[PDB]
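Okay, so here's the structure we're looking at.
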Amino acid sequence: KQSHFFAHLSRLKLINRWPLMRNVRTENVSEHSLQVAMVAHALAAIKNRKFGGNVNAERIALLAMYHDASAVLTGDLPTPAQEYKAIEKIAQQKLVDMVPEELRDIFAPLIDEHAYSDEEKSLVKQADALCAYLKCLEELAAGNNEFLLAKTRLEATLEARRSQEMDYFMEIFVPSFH
Amino acid sequence: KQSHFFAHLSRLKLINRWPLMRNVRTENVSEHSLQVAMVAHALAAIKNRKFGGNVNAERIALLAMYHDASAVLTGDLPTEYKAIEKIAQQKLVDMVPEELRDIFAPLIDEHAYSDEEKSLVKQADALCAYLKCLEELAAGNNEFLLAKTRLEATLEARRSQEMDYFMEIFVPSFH
Ligand SMILES: Cc1cn([C@H]2C[C@H](O)[C@@H](COP(=O)(O)O)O2)c(=O)[nH]c1=O
Ligand SMILES: Cc1cn([C@H]2C[C@H](O)[C@@H](COP(=O)(O)O)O2)c(=O)[nH]c1=O
Ligand SMILES: [Co+2]
Ligand SMILES: [Co+2]
């Protein structure tokens, strides 16, 4: 019995994001997921280091790697309801069911977003919103105003998900994006 | 002090691999790195679960995420590229805000990998190149034919119980 699990994960790089706008450069889910992982890990390490945190940052990188993994079954759906969130959970679950049985308990808590602690959830949602904001900033620096709307809207999401670790992040790493 | 560190990591997606052949689909360092991290983690976890391992699979993910990070300063270097590499790493480390350097420096420079971790990340890197050959060969691109044959030799030299498990269980779905 062979497993199709990694065969499906290999198609992440095929799934394109932000379909409703002209993109100066088309982002795929695989590039996004690597950036969210790097960002969510950093947010966690900053939290731990500077803000009283006690979160497993390495664990948070791996959850970030897999946070949109079900896109390979569903496709990307641009965030602009309860039903969809439900479909995402079924897709996450079908992916889990592909993992060989003796391995399943390693991967379920990585793919199934029910398994995220409250803190792990906050950090990966903070990373995801930041990454989306960074995408907008790259596009606007490339002279593309189709992302102007989205930037402004993400500025609200980020204040909703505001933390000290995000504030540090925004102050220190974001201005080089402009 | 703002830092250009993440500005530069975001450029991983720009650096293309396998530049000397025709590719049906061009692969970038960012795609590669996520994939090596997924495979390395899997290998680590397999070893632990089936083969008496005691390795930190999450640490191994994180290492693999950053294993080619300096490629943003140098470009893809097709296999003293080791000298160029060491300089780019250090440049990337100098960019990290000082107060956080101890966190990232080991990730970038790769000086503190255990032996096991080196083995697993390097098995993952070879496997990922080998998967890329199968994908290209599946799309009728024979330019990856030699490479596939060579990597079967890289994989044999780096052979492990966990690699064997991975090849038997997950890789047929790619051919
Ligand atoms: C955050 C965000 C994402 N998106 C798009 C990008 C992707 O194509 C898709 C899913 O994004 P996600 O990774 O943030 O959930 O939605 C928007 O269109 N507007 C937004 O504000
Ligand atoms: C492993 C491997 C990589 N490469 C290429 C792909 C990349 O463009 C570059 C570095 O790859 P690496 O991630 O395996 O160090 O070398 C080969 O041409 N042949 C090989 O066997
Ligand atoms: Co996402
Ligand atoms: Co590599």
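Note that chain A carries Swiss-Prot numbering, so the residues on display, from first to last, are 2-81, 90-187.
So how was this one determined? The header says X-ray crystallography, 2.1 Å.
A Cβ is built for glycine as well, from the same backbone N, Cα and C atoms used for every other residue.
What Swiss-Prot lists as substrate binding site is A:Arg18, A:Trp19, A:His33, A:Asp69, A:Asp77, A:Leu78, A:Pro79, A:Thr80, A:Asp137. Under the DSSP three-state reduction, A:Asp137 (substrate binding site) is assigned to helix.
Per Swiss-Prot, the feature Co(2+) binding site maps to A:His33, A:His68, A:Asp69, A:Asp137; the stated evidence is experimental evidence. In the three-state DSSP reading, A:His33 (mutagenesis position) counts as helix. Proximity of A:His33 (mutagenesis position) to non-local residues of its own chain (separation of 6 or more, Cβ distance below 8 Å) is seen for A:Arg18, A:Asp69, A:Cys140, given in sequence order.
Here Swiss-Prot notes a mutagenesis experiment, A:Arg18 to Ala, with the remark: Shows negligible enzymatic activity. All chains included, 18 other C-beta atoms sit within 10 angstroms of the C-beta of A:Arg18 (mutagenesis position).
Around A:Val30 (mutagenesis position), the same-chain residues at least 6 positions away in sequence with a Cβ under 8 Å from its Cβ are A:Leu13, A:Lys14, A:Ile16, A:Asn17, A:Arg18, A:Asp69, A:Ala72, A:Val73, A:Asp77. Among the sequence features in Swiss-Prot, the mutagenesis site A:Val30 to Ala is noted as follows: Shows reduced activity and affinity compared to the wild-type.
Quoted from Swiss-Prot, the note attached to the mutagenesis of A:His33 to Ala states: Shows negligible enzymatic activity.
According to Swiss-Prot, the experimentally introduced change A:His68 to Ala is described as follows: Shows negligible enzymatic activity. Reduced to three states, the DSSP call for A:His68 (mutagenesis position) is coil. Residues near A:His68 (mutagenesis position) in space but far in sequence (CB under 8 A, at least 6 apart, same chain), listed by position: A:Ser34, A:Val37, A:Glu122, A:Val133, A:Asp137.
Here Swiss-Prot notes a mutagenesis experiment, A:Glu122 to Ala, with the remark: Shows reduced activity and affinity compared to the wild-type.
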Just to be sure I understand the break: A:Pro81 and A:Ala90 bracket 8 unmodelled residues, and I want the straight-line distance between their C-alpha atoms in Å. 10
For A:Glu122 (mutagenesis position), just give me the three-state DSSP call. helix
Per DSSP, A:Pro79 (substrate binding site) is which: helix, strand or coil? coil
Scan A:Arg18, A:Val30, A:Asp69, A:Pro79, A:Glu122, A:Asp137 for recorded positions whose C-beta lands under 6 Å from an atom of ligand 3 and note them, or write none. A:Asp69, A:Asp137
